[PDB]
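Worksheet: one structure, shown below.
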Amino acid sequence: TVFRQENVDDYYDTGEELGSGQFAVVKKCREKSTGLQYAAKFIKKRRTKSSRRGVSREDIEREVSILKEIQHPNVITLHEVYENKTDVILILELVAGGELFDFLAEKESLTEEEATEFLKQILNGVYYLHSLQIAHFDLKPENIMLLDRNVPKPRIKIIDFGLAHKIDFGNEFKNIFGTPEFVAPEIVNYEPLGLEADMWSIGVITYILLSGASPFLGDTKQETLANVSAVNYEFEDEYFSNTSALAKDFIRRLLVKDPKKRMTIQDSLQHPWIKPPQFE
Ligand SMILES: Nc1ncnc2c1ncn2[C@@H]1O[C@H](COP(=O)(O)OP(=O)(O)NP(=O)(O)O)[C@@H](O)[C@H]1O
Ligand SMILES: [Mn+2]
């Protein structure tokens, strides 16, 4: 698909840099015709077919295609897409409350109520995605944003659909790989992937929300990946002594090696606790 090739600067004014990635930079912007604000994600294109630098057209179009289909309170929306010789520019819904990653860094540890407040929104967003057979594949604190972090119960939106894929055949087999700390065993072992991988990531996020500690984190990437594959984690008493057994039960049913035995997004919403790259 070809995108708008007029100079983005003729329709938008950019400002503060919101975030960055290996092949992308995100900047706050303002559309001239409406005065409304957005987050412009500039993704670097590949200059040749056989190159490591930049993102392939196929990968950019996949992210755009997925974004165009979604509309839900807990997921980011796509406003427009521009492009030029060097970048494809996605004009995304702005989430100005910062990364959950930074919010957690400033508060250390949350209560189970604060944790479930965040988790319930994350689950609702993932429920929406999984309902459309969309696997996110990159769920982690830096890919979850707060609309306003100066509120007791911040609302969130899932962002970064750079690894997202449609799972119309139940599974995708293409070496998709994210951040060692959050990837599921099937990703580590390069096996067919499905919506189940996201549920594992949710388990890791929950563990972090409740303790401020990462379950599989090692001193090196290989150590982390080895820990993940062996499901090498435990609930340290120093961190979980005052955490309910139900909270641990929730986590335990997500951090399951066999994708088929892992809780599904629907299971997670009905669970008693809730129910009301990778290289050297
Ligand atoms: N809609 C948004 N609103 C506000 N900040 C955003 C938004 N989208 C992304 N960001 C910020 O920009 C950072 C990078 O964007 P993201 O879409 O996560 O790219 P990425 O896939 O990590 N990049 P790359 O490393 O090149 O693959 C995020 O981690 C956020 O801090
Ligand atoms: Mn990201």
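Along the chain as shown, residues are numbered 1 onward.
Cβ atoms are placed via backbone N, Cα and C, with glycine included.
As recorded in Swiss-Prot, the features of this protein are as follows:
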- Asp138: active site, proton acceptor (ACT_SITE)
- 18-26, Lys41, 93-95, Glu99, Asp160: ATP binding site (BINDING)
- 12-274: domain 'Protein kinase' (DOMAIN)
- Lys41 to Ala (Swiss-Prot position 42): Loss of activity, apoptotic function and of autophosphorylation (MUTAGEN)
In all the protein chains shown, the tally of other Cβ atoms within 10 Å of the Cβ of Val26 (ATP binding site) is 21
Of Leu18, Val26, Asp160, the binding-site residues whose C-beta sits under 6 angstroms from any atom of ligand 2 are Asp160
Here 13 residues go unmodelled from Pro276 to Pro277, and the two Cα atoms are separated by a whole-number distance in Å of 39
So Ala24 (ATP binding site), by the Cβ count within 10 Å over all chains shown, scores 21
Between the recorded positions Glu93, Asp138, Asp160, the one whose Cβ has the fewest other Cβ atoms within 10 Å is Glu93
Expressed in Å to no decimal places, the gap between the Cα atoms of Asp138 (active site, proton acceptor) and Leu18 (ATP binding site) is 19
Other C-beta atoms within 10 angstroms of the C-beta of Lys41 (mutagenesis position) total 26
Sequence-ordered list of residues in the chain of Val95 (ATP binding site) that lie 6 or more positions away and have a Cβ within less than 8 Å of its Cβ, or none, is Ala39, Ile76, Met145, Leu146, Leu147, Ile156, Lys157, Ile159
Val26 (ATP binding site) and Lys41 (mutagenesis position), compared by Cα position, are separated in whole Å by 4
